[PDB]
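Engineer: One structure is given below, represented as structure tokens, and several questions about it will come after.
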Amino acid sequence: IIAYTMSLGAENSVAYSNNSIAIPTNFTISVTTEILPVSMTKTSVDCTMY
Amino acid sequence: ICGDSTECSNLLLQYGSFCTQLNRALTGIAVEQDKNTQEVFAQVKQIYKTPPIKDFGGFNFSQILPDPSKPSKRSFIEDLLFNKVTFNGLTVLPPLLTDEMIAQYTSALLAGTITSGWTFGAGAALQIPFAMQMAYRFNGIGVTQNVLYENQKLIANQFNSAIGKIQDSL
Amino acid sequence: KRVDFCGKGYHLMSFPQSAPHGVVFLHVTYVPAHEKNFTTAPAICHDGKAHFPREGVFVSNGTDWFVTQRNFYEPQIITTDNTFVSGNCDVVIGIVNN
Amino acid sequence: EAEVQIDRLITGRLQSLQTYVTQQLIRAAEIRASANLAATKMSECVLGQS
Ligand SMILES: *[C@@H]1O[C@H](CO)[C@@H](O[C@@H]2O[C@H](CO)[C@@H](O)[C@H](O)[C@H]2NC(C)=O)[C@H](O)[C@H]1NC(C)=O
Ligand SMILES: *[C@@H]1O[C@H](CO)[C@@H](O[C@@H]2O[C@H](CO)[C@@H](O)[C@H](O)[C@H]2NC(C)=O)[C@H](O)[C@H]1NC(C)=O
Ligand SMILES: *[C@@H]1O[C@H](CO)[C@@H](O[C@@H]2O[C@H](CO)[C@@H](O)[C@H](O)[C@H]2NC(C)=O)[C@H](O)[C@H]1NC(C)=O
Ligand SMILES: *[C@@H]1O[C@H](CO)[C@@H](O[C@@H]2O[C@H](CO)[C@@H](O)[C@H](O)[C@H]2NC(C)=O)[C@H](O)[C@H]1NC(C)=O
Ligand SMILES: *[C@@H]1O[C@H](CO)[C@@H](O[C@@H]2O[C@H](CO)[C@@H](O)[C@H](O)[C@H]2NC(C)=O)[C@H](O)[C@H]1NC(C)=O
Ligand SMILES: *[C@@H]1O[C@H](CO)[C@@H](O[C@@H]2O[C@H](CO)[C@@H](O)[C@H](O)[C@H]2NC(C)=O)[C@H](O)[C@H]1NC(C)=O
């Protein structure tokens, strides 16, 4: 077991210039999933029984 | 409740579990706070850095970019904001993310939005000169880029004056 | 159209799926890749007039200059049909001459 | 009767603790709503034009 300092991620220096751009030439299609709860179990309680 | 008394502890024992759920709720709250900060701030896969040379068509971001001189690596406005705002069985737990990491996230976000426009939010950041990003953004609201390219200096001066005024007002 | 509301990338469509106590969304998104470097100019001075693209951006592979759409590399020759004129080439900062 | 007195103290302190916990829960729900709004605003207005 090792304890360390967490890393926020990698680091890159984007090549900025006042007369240069970057344009994509290809593409991909991605399918992602997300999950959302919408309901919970319906419960009932009786006093005199409890 | 008891403050290190054996008889008090014994008497409290016969109340069942009135204390497991209290601590459970508090721990849930703390985890929720950590998740809140993480999801509001951590939204970039990489940490971008601004180029050493800064010629953004006349716009001046020096008041907002991080200052390497200070140990905290915070901008002028962040320092102003930080300066302006001010045991009996209870403890306070430190947040998971320290202030330096939050400042680093903000710096990365702001460098990415200056350099690559909105492209870095979908795929890989693509560089583009800032004036062209302004032209695209004017084209967004129904004004042709003609207007921007013909009034660059006035727009830059208005932006700089607005940022100075907001600095002074804050 | 609101960014990042459903899926990371440019949204295309979504499909719902039932879950025991919730719902599952499958989002289909478009992600560009294989970028390339190019040289850029904001407008073109021709015959003393300034030309701006109707929709796209000017690029060049070293020479000859082309107009492309902003999300997919597809160069085309520059023509008066896909450009419009505004004034003269005297106030724009970055005019190139072609 | 020390047990009686301690019982009164115990129930009072327990009630106070319960009140504090409930107030904390309400405030936490409100803060979570605010944080969700902040996340949506930052995703929609910083990473793109709205
Ligand atoms: C585009 O041009 C740059 C400039 O030569 C290429 O080089 C990169 O420059 C940046 C900024 O200095 C560095 O951070 C990268 O490490 C450089 N890449 C190298 C050395 O391979 C860049 O590769 C070109 N292509 C892209 C897609 O940016
Ligand atoms: C865009 O990317 C796709 C996917 O990588 C490329 O399609 C592949 O092309 C190679 C070369 O012909 C084939 O061997 C693979 O079988 C292809 N993949 C599939 C899934 O069909 C495509 O060539 C790329 N296009 C460009 C212009 O770079
Ligand atoms: C951006 O604005 C800042 C204002 O803070 C400018 O910094 C000032 O520059 C003047 C002129 O050199 C100095 O007299 C001030 O002392 C500077 N103020 C501070 C706080 O350093 C900065 O020069 C502007 N950026 C550019 C590129 O001009
Ligand atoms: C930039 O792209 C253009 C468009 O293809 C190139 O022009 C043609 O290049 C091919 C291949 O070299 C030649 O066979 C044609 O004769 C060229 N057309 C003309 C009108 O000259 C151009 O060579 C490319 N430039 C660079 C530096 O890659
Ligand atoms: C974009 O940046 C370049 C830096 O490479 C600027 O080019 C300089 O322009 C001035 C004014 O003509 C010259 O005195 C310098 O010698 C140029 N620098 C170099 C390295 O050649 C350019 O002015 C900037 N603006 C544009 C292209 O619109
Ligand atoms: C576009 O063409 C014009 C016309 O040839 C160039 O303007 C000339 O610039 C030189 C250098 O200042 C002057 O001596 C000429 O009198 C100009 N001719 C004119 C105004 O008709 C212009 O330089 C070219 N574009 C670029 C970016 O160089």
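Residue numbering in chain A adheres to Swiss-Prot, whereby the residues present occupy positions 692-741 in order.
Determined by electron microscopy, 2.9 Å, according to the entry header.
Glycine too: its Cβ is placed from the backbone N, Cα and C atoms.
Okay, so Swiss-Prot annotates it like this:
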VARIANT   A:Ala701 to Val  In strain: Beta/B.1.351, Iota/B.1.526
VARIANT   A:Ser704 to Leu  In strain: Omicron/BA.2.12.1
VARIANT   A:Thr716 to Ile  In strain: Alpha/B.1.1.7
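Situate these features within the shown structure.
Structural biologist: Within the same chain, no residue at least 6 positions away from A:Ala701 (variant position) has a Cβ under 8 Å from its Cβ.
Sequence-distant neighbours of A:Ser704 (variant position) (same chain, 6+ residues apart, CB-CB distance under 8 A): none.
Secondary structure at A:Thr716 (variant position), as computed by DSSP, is strand. Around the Cβ of A:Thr716 (variant position), the number of neighbouring Cβ atoms within 10 Å comes to 12.
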Engineer: Mind pulling out which variant positions among A:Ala701, A:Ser704, A:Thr716 sit under 8 Å from chain C, Cβ to Cβ?
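Structural biologist: Checking chain C against the variant positions, the residues within range (Cβ-Cβ under 8 Å) are A:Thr716.
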